[PDB]
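Chemist: Encoded as structure tokens, here's the structure I'll be asking about.
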Amino acid sequence: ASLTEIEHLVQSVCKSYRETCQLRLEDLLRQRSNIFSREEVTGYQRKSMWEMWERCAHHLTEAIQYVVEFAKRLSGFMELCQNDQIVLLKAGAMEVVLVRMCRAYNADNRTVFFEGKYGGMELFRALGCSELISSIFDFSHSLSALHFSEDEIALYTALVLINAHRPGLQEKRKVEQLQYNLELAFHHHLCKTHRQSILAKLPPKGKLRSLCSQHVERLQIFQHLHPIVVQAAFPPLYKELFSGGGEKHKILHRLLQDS
Ligand SMILES: CCn1c2ccc(OC3CCC3)cc2c2cc(C(=O)NCc3ccc(S(=O)(=O)CC)cc3)ccc21
């Protein structure tokens, strides 16, 4: 790639992100005074474990749907073979969601936007996975302290998704080329905006992996306890990405083949 080509890549990734960001930043900021009351938090804490799981799994899947669309619109992604598209989304979609989530996290009062209002960690007690929840809140706090712009989130999530180290890729060199061009774009944009200092402050790649592993591990516990709930009331796409041996569905293929 050349230098104008890199800045065109920057513009194209930012555009692809804006079209698929699910919620515009201002819509999340405008709701920050809308906080759950103590009575509403209590109501969430008294919901059954299985109903809170279903609701949370539903919201995760919705967010993952916008990530799939981001990929489909991401320069060079659809030129990868189908196998590698699926590999990359299977391993990276939850990671992208976790990074995007920091937009919905208010570091001032330690709350996250959830079902129309902002609430803290205690909102999720009924899940029985406090360690996973606090890890996500802590990760969202760490990213909020960097004050990502929307352009930086677009470029960083492109790189989270386009990761040539995922096991199972068939055209590893093609993914490497794509990853390298997106890295140049991200680092070029940081340099031009005098934001190279955040590079040392970004989370190690093992953190994002660790959060996704905790998620799958707590899901396995839940699915053992409530197997019919997962079968009857979890989104098919969710089960395909995270469940075992829930990889019996083929939703990703249909989502990618469409359009
Ligand atoms: C850390 C606490 N938390 C969760 C914890 C667990 C969980 O589910 C899995 C555990 C087992 C299933 C699910 C959530 C969960 C979901 C939401 C959510 O969807 N809010 C609505 C919203 C819409 C758009 C945006 S965005 O535009 O920024 C692009 C992402 C962000 C937010 C918020 C907090 C959550």
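One is the number of the first residue shown, and numbering goes on along the chain from there.
From the backbone N, Cα and C atoms, a Cβ is placed for every residue, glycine too.
Among the mutagenesis entries in Swiss-Prot is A63 to F (Swiss-Prot position 327), noted as: Completely abolishes transcriptional activity. What Swiss-Prot notes for the published mutagenesis of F114 to Q (Swiss-Prot position 378) is this: Completely abolishes transcriptional activity. As a published mutagenesis entry, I133 to N (Swiss-Prot position 397) appears in Swiss-Prot alongside the note: Nearly abolishes transcriptional activity.
Tell me about the setting of these features in this model.
Modeler: Proximity of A63 (mutagenesis position) to non-local residues of its own chain (separation of 6 or more, Cβ distance below 8 Å) is seen for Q22, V97, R100, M101, given in sequence order.
DSSP assigns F114 (mutagenesis position) to a strand segment in the three-state reduction.
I133 (mutagenesis position) falls within a helix when secondary structure is assigned with DSSP. The Cβ of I133 (mutagenesis position) has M121, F124, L127 as same-chain neighbours under 8 Å, each 6 or more residues away in sequence.
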Chemist: Tell me, how many other CB atoms lie within 10 A of the CB of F114 (mutagenesis position), whichever protein chain they belong to?
Modeler: 17
Chemist: Kindly assign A63 (mutagenesis position) to one of the three DSSP-derived states: helix, strand or coil.
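Modeler: DSSP assigns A63 (mutagenesis position) to helix.
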